[PDB]
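Visitor: One structure, as structure tokens, below. Some questions next.
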Amino acid sequence: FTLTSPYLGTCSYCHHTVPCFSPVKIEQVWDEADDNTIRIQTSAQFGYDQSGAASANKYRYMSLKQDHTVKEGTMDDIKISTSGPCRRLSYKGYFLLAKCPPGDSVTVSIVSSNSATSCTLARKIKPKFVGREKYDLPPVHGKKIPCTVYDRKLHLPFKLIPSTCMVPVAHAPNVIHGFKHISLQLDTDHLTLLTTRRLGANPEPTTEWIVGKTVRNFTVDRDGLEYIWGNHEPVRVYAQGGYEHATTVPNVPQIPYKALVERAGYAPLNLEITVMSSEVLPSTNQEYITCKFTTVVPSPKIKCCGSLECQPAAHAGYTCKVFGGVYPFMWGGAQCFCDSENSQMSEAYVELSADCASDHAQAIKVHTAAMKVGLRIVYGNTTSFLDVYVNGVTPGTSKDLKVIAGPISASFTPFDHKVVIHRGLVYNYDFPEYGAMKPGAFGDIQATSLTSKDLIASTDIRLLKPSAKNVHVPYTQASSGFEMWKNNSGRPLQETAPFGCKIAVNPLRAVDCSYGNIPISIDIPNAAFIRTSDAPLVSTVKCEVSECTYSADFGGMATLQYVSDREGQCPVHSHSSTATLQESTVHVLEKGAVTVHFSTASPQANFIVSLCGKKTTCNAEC
Amino acid sequence: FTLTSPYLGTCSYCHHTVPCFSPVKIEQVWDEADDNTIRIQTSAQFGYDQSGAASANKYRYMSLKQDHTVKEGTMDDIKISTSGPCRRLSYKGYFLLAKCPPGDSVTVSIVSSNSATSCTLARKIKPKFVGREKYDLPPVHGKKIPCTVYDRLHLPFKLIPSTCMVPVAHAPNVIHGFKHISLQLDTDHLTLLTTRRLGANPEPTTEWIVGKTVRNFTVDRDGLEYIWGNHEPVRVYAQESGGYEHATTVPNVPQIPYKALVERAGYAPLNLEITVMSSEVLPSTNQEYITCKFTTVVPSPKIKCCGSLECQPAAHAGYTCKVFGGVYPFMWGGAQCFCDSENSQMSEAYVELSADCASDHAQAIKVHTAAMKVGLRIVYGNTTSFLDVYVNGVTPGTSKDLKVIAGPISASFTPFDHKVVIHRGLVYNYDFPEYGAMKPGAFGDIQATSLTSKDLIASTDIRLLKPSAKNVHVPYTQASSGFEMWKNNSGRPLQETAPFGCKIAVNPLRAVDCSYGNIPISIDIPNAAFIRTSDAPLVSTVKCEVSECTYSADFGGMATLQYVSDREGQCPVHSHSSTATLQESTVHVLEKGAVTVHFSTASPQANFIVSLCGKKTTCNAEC
Amino acid sequence: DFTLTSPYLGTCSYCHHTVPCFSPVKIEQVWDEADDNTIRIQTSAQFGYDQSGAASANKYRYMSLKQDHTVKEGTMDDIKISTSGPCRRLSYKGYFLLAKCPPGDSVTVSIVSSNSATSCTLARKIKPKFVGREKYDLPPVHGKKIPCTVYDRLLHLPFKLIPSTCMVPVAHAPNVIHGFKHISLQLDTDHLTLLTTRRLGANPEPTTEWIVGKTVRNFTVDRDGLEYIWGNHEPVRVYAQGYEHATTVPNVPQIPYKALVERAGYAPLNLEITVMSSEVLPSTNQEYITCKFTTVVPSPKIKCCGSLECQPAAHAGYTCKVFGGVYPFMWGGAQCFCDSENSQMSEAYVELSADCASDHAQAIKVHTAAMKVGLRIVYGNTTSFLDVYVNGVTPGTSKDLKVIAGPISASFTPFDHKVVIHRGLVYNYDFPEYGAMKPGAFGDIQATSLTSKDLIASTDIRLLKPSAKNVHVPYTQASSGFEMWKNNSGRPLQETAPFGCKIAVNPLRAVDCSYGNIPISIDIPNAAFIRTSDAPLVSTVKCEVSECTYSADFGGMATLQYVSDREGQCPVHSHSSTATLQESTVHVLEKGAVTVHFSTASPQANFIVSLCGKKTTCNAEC
Ligand SMILES: *[C@@H]1O[C@H](CO)[C@@H](O[C@@H]2O[C@H](CO)[C@@H](O[C@@H]3O[C@H](CO)[C@@H](O)[C@H](O[C@H]4O[C@H](CO)[C@@H](O)[C@H](O)[C@@H]4O)[C@@H]3O)[C@H](O)[C@H]2NC(C)=O)[C@H](O)[C@H]1NC(C)=O
Ligand SMILES: *[C@@H]1O[C@H](CO)[C@@H](O[C@@H]2O[C@H](CO)[C@@H](O[C@@H]3O[C@H](CO)[C@@H](O)[C@H](O[C@H]4O[C@H](CO)[C@@H](O)[C@H](O)[C@@H]4O)[C@@H]3O)[C@H](O)[C@H]2NC(C)=O)[C@H](O)[C@H]1NC(C)=O
Ligand SMILES: *[C@@H]1O[C@H](CO)[C@@H](O[C@@H]2O[C@H](CO)[C@@H](O[C@@H]3O[C@H](CO)[C@@H](O)[C@H](O[C@H]4O[C@H](CO)[C@@H](O)[C@H](O)[C@@H]4O)[C@@H]3O)[C@H](O)[C@H]2NC(C)=O)[C@H](O)[C@H]1NC(C)=O
């Protein structure tokens, strides 16, 4: 049941372009959803009849006159419109919520029994589509995406919850790989965004929106390159104690490093290290929050026949101005007796939007990091895995294996000293220092958090001398530095990052970057080394290559003839980077024939392959 | 009467943005007319009451519930809308047909007694205007033009060709000058202005104009054609602003007569004027295929509860399948199956021709070198005859009394390329792909030797998608309609770009009235029309005087010939130098000794040898 | 009152079905001329009356669906207008409607009574109209009042076009930043605002642009300053920080000229002249009027079975054409008897628009002027003020002071030989001579005045052969040279004028220009001169400067020590333009200390200051 009733309010357009004094007065409106939905705040009550009752399909309002006659109608005859039809969804007493089309103004009206009152407001709605694909209607088809939308004194509206919206998915580009080449034959019914970046050091990121039919070649710098195409998923294409051991493993996810542990008298050791995962975790000093502010304008304090010298009332984005000789004796809006001895004090400030919480950003300094690594090492018959911070000190407390990953070979970061985080998205942005705010620009208003912890704003509010027909406090103001930065935020770092880094946000991090080499010291338990205790003596090895392909995954095929005393298990490895073997161990029999697969990227290569203790040389054309 | 009833169908937007399961479900829509009209295919029946009867103003539909209650209403309360009003025209049982405005989506709804159901579809309509003049409404005024439009298996409103009213633009105030044409233009709306030179190199030039501008164009001496907004195509030039076998060479240029003198020993010179009345350049046409807007058919997916479904190449149209595993769960979630990760759906779909492929298609066509006929009109003495003749050193124009053979043209030239497309009446030089070598979304995406679907082979980059498990719905992307795409990007027709002022024509593919090079011609004139020195008046002592003259006019020349003749007769007057030509070829010689003749030139101080009967002289003047 | 005429039926081209019909509510004309976004519609149906011509505030009447002359009636309740959206009427005037409509592609008037729906629609194009220099889609509740014209709401029977006041919005005051010969203009507008500028010097290099959202806009400041209008704000400008006597005063409003009258034996005289106001009044020969013409098309005179050789009927913009073989028999063409022996004469002409009077322009030659001046001269204890024409002759008949202002130093005018005046606005425009009209260009139609004093038009009307299904006379025509010039009139002279002139219009004039110097001869009444009759000798003056600021209003501060015999009153003045004194007289005491304020625009200046008879030199750094 209700404790308050529908009121009447001054409107500027009422079925006749002339300003009136009707119910259904529009006070505010919210256009913040990713969804194409709207929240309207009117002066009329819905859901109630004559009293504050429970009529699912009834509203009530003030009278055409002013007799305090709160007559009622059926929620059936209340319709919204902007520049076309509008279909409501929910009624919340004083509030409406609908999906409307263009967005030049908003008109709420009653079309009951011939009597037609309608207030309309001069607010501008814009076409909203969330995806990287332009749509005018959520597809029956397509993907589910993170978005926010409206549900279906203070807190009484339809709150802004995050949820899922259906974006369409674009018509997979017919791709054509070539010599360091990718033409991308594209054919979209609609406007799709096409992003790219190299996975090398210099990514030369490249965004564009495409429509209809074109082709789009891109170089492939040998390091490959990622391309997102219209809220598809981001495919990327390429160009086709114990013994302490010190190596240097290149920092590149998923690519195993084969090496040979050489110890006197002992038999060479199976060693493959795979940097399963890298993270670059930098230290984050959150500076402030920021969002769409709201401007509050309290009824002006007017003093009939005196001076009103306004006083600095320290808070939010406060501003006053003292205006003299305001209203003349008779009406002009008020009941003041003197003419040129009047004064009004215009005061107004800013707060956070009712929805600041659901859509804000995070000013954040970022100083140099640390980097963990998911190392997976295999030695002989056992494979183990430890995480390790990359500095000359902290050992990866793997129980059976003590590893320390030396200082990375080149300090590199995707981030700048200063960073903004919007949603899951981080941008390198030189946001102003807390308290050094410029208006209409990003960070126009600031706050250490959402709980309005000392919010300091600068929104260039400008109070205007009010004319004398009504008590209305006028003012201009700057634009919303947030919204303005939003419509002009770049393509995220997750899409521009200089090394194929996969920027992640809660911990700010650069997942799976690829650059430089990592020194690594491994303490292998003596308990897994075999000392010349392979009964087979091995002698007279030679190398023959059966087949070969140039620059493939594993197109190499070579065989090794020899003579061994008995049976055992040899570790095979190449002592020249011009080639690498697919396997690191081989079951040597007495037959004297060992087939091994390898990979290269040359026409006529020369590499020294090594069985157990012996070494040879191989050759072939690819 | 009807044998089938209104059904219910899943929609994606129903008065509340939420997808529903309502009647009035929109299944397809057609946006192909040149007219601004639309064909809609709904789930509800119109024209019938409770049963399949004859209610001119009644429809029926399924219920709000599902009781198979087929309740009825009045065709009065069914309204269409897209982004504004829409006015229907006809009801065809399941079908609607209206004219609608913008074209972002389509919404069919019932606004009866407070209960409001409405399905709406995410289709995009575009502003259609047929003419070369932009209009938003057919004028009360203006021209009638060829267009296609909807009438008012096969049950819809068919697509017939007919006539549409385009507006005609405000005649440009033209100003001729020295090799010059400024075109002062002033249009209320968007009009297309085309041009091309009539010479060898036409440098064609299209532009759409609005409001007020000027547009000069050179005039290369060969003149030039300009169409201006579905006006008719005026063009402007640069003047001020057996028997005896005779061998000449007539320039190939329509309507311009060739005066010559037959000189035979002892015989009296002969009246000879040849007018190439008409030329045609008829090249051999190998139609390759048809092409048009395809339609994609998606048959209900065959799902096998708890097994593998390895799909098989079912050879036809543009067929494609894909086998999707671990599709749906148990009971409700996905089609009444019982296993979870032991499921499989086969997504299959193909393409056909549009219901309207026939009314709007194109014709892939190779064009190898031609033959050219000519409408020759020859006059000799008192008789004028006319024969058609192929232009090769052989085939004689079987005119009964006159045997003509037109030698091989002086320069093989064609307006066409080895490969050509013909859309409506319009031909474009376009390198369409070979039959069976189709690229998708590009022209010729789908092919067919004819409209009777004679082995249609398509490539439309269809891509099947793994269906999610809340409904049995087979998803897929696809390429764009290579036809429509080529349509929105067909150039300006050849009829408007042709390099010699050719008037490209289509049913026989032909280049009417081109103008280039000279035509050798051998004429066998019947001896029976030659006069041998049998003009009694002896003619002697001719001289030439020019009274007036204008330079480069139609016939501004005026000269007189004094002489002395024995008696009366009829002389043939002709000029033995191309620097000038006479308007008349015969003259009634009297004894007076004074003959006035009109001539035309294009020089200041010309020198030409005029010839009466047998005598010859020289004339002079400044123009 | 009551009516004497009834609703008729007319051929329409679109009637609820795209097919042309023969319905009531036939739209005959429409008016789209207001600055307001309002429309005047002329239909075939009568409003305000029932069955007879009575007084039904809410009733209309019309012809029948059939043709029985049955003039049935409805309620003015069910008649609605639309163009491409809703339309709300305002007034009913018998045959006329008047509404505010949105886009403007066509116009549709219809009746939606009891299921029977007739609607005629017309192919006219309405355009978005906003009057201000600020783009708006709705008059603000806020903002300024501006001159505009609009249709009333209370031959001659329509809703007339009266000039009045329209509310334009006022833009968000630019945050301005002054610098070294510099003005950056930080701008932030919700909407499209016009930003004009011009230098106040000789060469103004005027610069218009429309801005939106947020930018910055620097402008040089040429030492002469410069005016900037910003979006129907007011146009701020910023700068760079008896005895006959013959002087030459610089022509510059409000800046006083201090001088010393030196006469033998007499004591120097207080002389300050302020050119309070200047006017440049040139001679105006109005040539013609011009405006939106209207084309009249009288029913064609057709002669059944004969030739109709049309005759030059001398008037307005007359044109005829004789068309032969028009209509076959009856319903072969227009009811007649012969087929190819028919002839129609198509005639049509132009008039002035019903509203030509409220919105026209004025072709006007302008030959060289005269210039008056508001001179305010002060001599000793008395200050007087005379106006004076600036030529070597006419004396300013001030009673006690005879002044003659010599011929100005440089003949300069803001205007060209030929000028157009639209509203209050004058543009330099080479309009064609009377009778030398080109069509669609400005001055397409002409008239010595509004009373249609011999109006001569050239509107390229082109008659077309009418097709034979109806008697309808077709024709093309050129565009409205007026309207065309309107949409393409430049920025007014009031905004481009080369010397900071304030162009004014009724008398055509150039208010308060600033250029060159004015010679002036003054006849000062001997009766105000003091001859060495001040009791003090003055001797030994020196100059000391206390403080100084460079290029300020009056930042200079100097003191003068000396020795005087007695008390008196000295005239202080600077004998070098490098500096000027704020005061011209000083009360000399015996103390020997005189403090004076001065102004300069230099770092280390050198000027010769002069007391009574003595002279010195001053110095300081600023
Ligand atoms: C983007 O890169 C793509 C992928 O390479 C590229 O596609 C290919 O371009 C080449 C350039 O012609 C084409 O190769 C041709 O094969 C066709 C027949 O299909 C021919 O017409 C060509 O012959 C010419 O080119 C030869 C090599 O220069 C010459 O030696 C010869 O004399 C001819 O001039 C040629 O062999 C290939 O067809 C395309 N593939 C397609 C259809 O995309 C594409 O060109 C690049 N696109 C852009 C916009 O950069
Ligand atoms: C294209 O279309 C037309 C066709 O020519 C053309 O119209 C006229 O062209 C000429 C040249 O542009 C213009 O003639 C001029 O008229 C003025 C003013 O009345 C003259 O006195 C001009 O100057 C003469 O003397 C001057 C100094 O000696 C020289 O400037 C000049 O060489 C002359 O000797 C001059 O003769 C005429 O203005 C237009 N008239 C129109 C527009 O109807 C038009 O200008 C061409 N425009 C384009 C877009 O090419
Ligand atoms: C329009 O003109 C305005 C007014 O000149 C101009 O204003 C800009 O103001 C900003 C903010 O002050 C200037 O940005 C910098 O501000 C700092 C400290 O606040 C300066 O001292 C900067 O220069 C430093 O760095 C430069 C490289 O080391 C050196 O040039 C300098 O010696 C300093 O080390 C700098 O001024 C900005 O420079 C001015 N702009 C100037 C002066 O041109 C505004 O930029 C102008 N806008 C446009 C669009 O032209």
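Indices start at 1 and increase along the chain as displayed.
Header says: X-ray crystallography, 3.3 Å.
Cβ from N, Cα, C; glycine included.
Pulled these from Swiss-Prot:
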type: VARIANT; residues: A:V18 to E (Swiss-Prot position 351); note: In strain: AR339 and HRLP
type: VARIANT; residues: A:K65 to E (Swiss-Prot position 398); note: In strain: AR339
type: VARIANT; residues: A:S109 to R (Swiss-Prot position 442); note: Causes attenuation of the virus
type: VARIANT; residues: A:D355 to V (Swiss-Prot position 919); note: In strain: HRLP
Visitor: Just need one number: Cα of A:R152 to Cα of A:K153, in Å, whole number, across 96 unmodelled residues.
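Guide: Once the 96 missing residues are skipped, the Cα atoms sit 21 Å apart.
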Visitor: Spatially, which candidate from the variant positions A:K65, A:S109, A:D355 is nearest to A:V18 (variant position), comparing Cα atoms?
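Guide: Checking each of A:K65, A:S109, A:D355 against A:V18 (variant position), the shortest Cα distance is to A:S109.
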Visitor: In sequence order, what residues of the same chain, 6+ apart, have a Cβ less than 8 Å from the Cβ of A:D355 (variant position)?
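Guide: Sequence-distant Cβ neighbours: A:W30, A:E32, A:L160, A:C291, A:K292.
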Visitor: Cα-Cα distance in Å from A:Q240 to A:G241, with 17 residues unmodelled between them?
Guide: 44
Visitor: Please report the distance from the Cα of A:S109 (variant position) to the Cα of A:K65 (variant position), rounded to the nearest angstrom.
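Guide: Answer for this pair: 17 Å between alpha carbons.
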Visitor: Taking 10 A as the limit, how many CB atoms besides its own sit near the CB of A:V18 (variant position)?
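Guide: I get 12 for this one.
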Visitor: Suppose we draw a 10 Å sphere around the Cβ of A:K65 (variant position). How many other Cβ atoms does it contain, all chains included?
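Guide: Its Cβ has 7 other Cβ atoms within 10 Å.
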Visitor: Does DSSP put A:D355 (variant position) in a helix, in a strand, or in coil?
Guide: coil
Visitor: When you measure from the Cβ of A:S109 (variant position), how many other Cβ atoms are you left with inside 10 Å?
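Guide: Here the count is 19.
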Visitor: Tell me whether A:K65 (variant position) sits in a helix, a strand or coil according to DSSP.
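Guide: In the DSSP reduction, A:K65 (variant position) maps to coil.
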